[PDB]
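Before any comments, here is the structure.
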Amino acid sequence: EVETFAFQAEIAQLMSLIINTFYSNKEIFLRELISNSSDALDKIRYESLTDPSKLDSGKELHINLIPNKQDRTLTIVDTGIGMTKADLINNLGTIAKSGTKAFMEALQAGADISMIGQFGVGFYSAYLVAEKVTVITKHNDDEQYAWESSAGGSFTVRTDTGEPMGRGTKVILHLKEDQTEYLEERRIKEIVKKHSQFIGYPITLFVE
Ligand SMILES: COc1ccc(OC)c(Cc2nc3nc(F)nc(N)c3[nH]2)c1
């Protein structure tokens, strides 16, 4: 069964700003999500220092970038800490409320969209290039979940019956029709080199 939830009003507002504002420098979505992955990998790494059993669900700490032209998706995969149901439905939204407001304020004073990550809400930059985002995630303390949103003010959560992922998070970007450049190998490489060059975890760009 699929539960449908309303975004907090501020988040829905931010999402619509991201979708509606004319802003050509869309490529920053990728460093935002890679950075989110890196924080999540840092978290499970730190936690395992005092409980090595936390790595029973997978020892490898890394990031995969997987384009698929047939499906028109770009997937960012990590083996970080993963998200619980509570994170998905409640906690992320609660923390995002302040960041969103600060960001929206900054945006006059003349900040720009590329600065979204300094407000801890970089995830929503996915909406610069994706019409729909699906997030598959698994935390040690919980079951595997599928979060999904095409914006418009709501998101869904369901327990995921797909392939089990061990531990971590996959963000599946269903790209907008005019955003398929982000499926191209050389465009992805270029972006990773420019914005994510010093991430402390292996980043593997899959080819097709
Ligand atoms: C639905 O997913 C999100 C919604 C809002 C949001 O930041 C407001 C984030 C940001 C984020 N949180 C994450 N937690 C883990 F363990 N791994 C990741 N790769 C994560 N990315 C995710």
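Numbering, chain A: per Swiss-Prot, residues 16-223 in sequence.
Just so it is clear, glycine is given a Cβ too, placed from its N, Cα and C backbone atoms.
Recorded in Swiss-Prot as a mutagenesis result, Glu47 to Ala carries the remark: Strong ATP-binding. Strong interaction with HSF1, HIF1A, ERBB2, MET, KEAP1 and RHOBTB2. No effect on interaction with TSC1. Secondary structure at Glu47 (mutagenesis position), as computed by DSSP, is helix.
In sequence order, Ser52, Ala55, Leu56, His77, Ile78, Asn79, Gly183, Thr184, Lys185 are the residues near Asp93 (mutagenesis position), counting only same-chain partners six or more apart with C-beta under 8 A. Under its mutagenesis annotations, Swiss-Prot gives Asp93 to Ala the following note: Impaired ATP-binding. Strong interaction with HIF1A, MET, KEAP1 and RHOBTB2. Loss of interaction with HSF1 and ERBB2. Los of interaction with TSC1.
Experimental mutagenesis at this site is recorded by Swiss-Prot as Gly97 to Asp, annotated: Abolishes ATPase activity. A coil conformation is recorded for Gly97 (mutagenesis position) in the three-state DSSP classification, outside any helix or strand. Same-chain residues at least 6 positions away in sequence with a Cβ under 8 Å from that of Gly97 (mutagenesis position) are, in sequence order, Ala55, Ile59, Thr152, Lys153, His154, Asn155, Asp157, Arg182, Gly183, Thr184.
A 10 Å cutoff on Cβ-Cβ distances gives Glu47 (mutagenesis position) a total of 22 other Cβ atoms nearby, all chains included.
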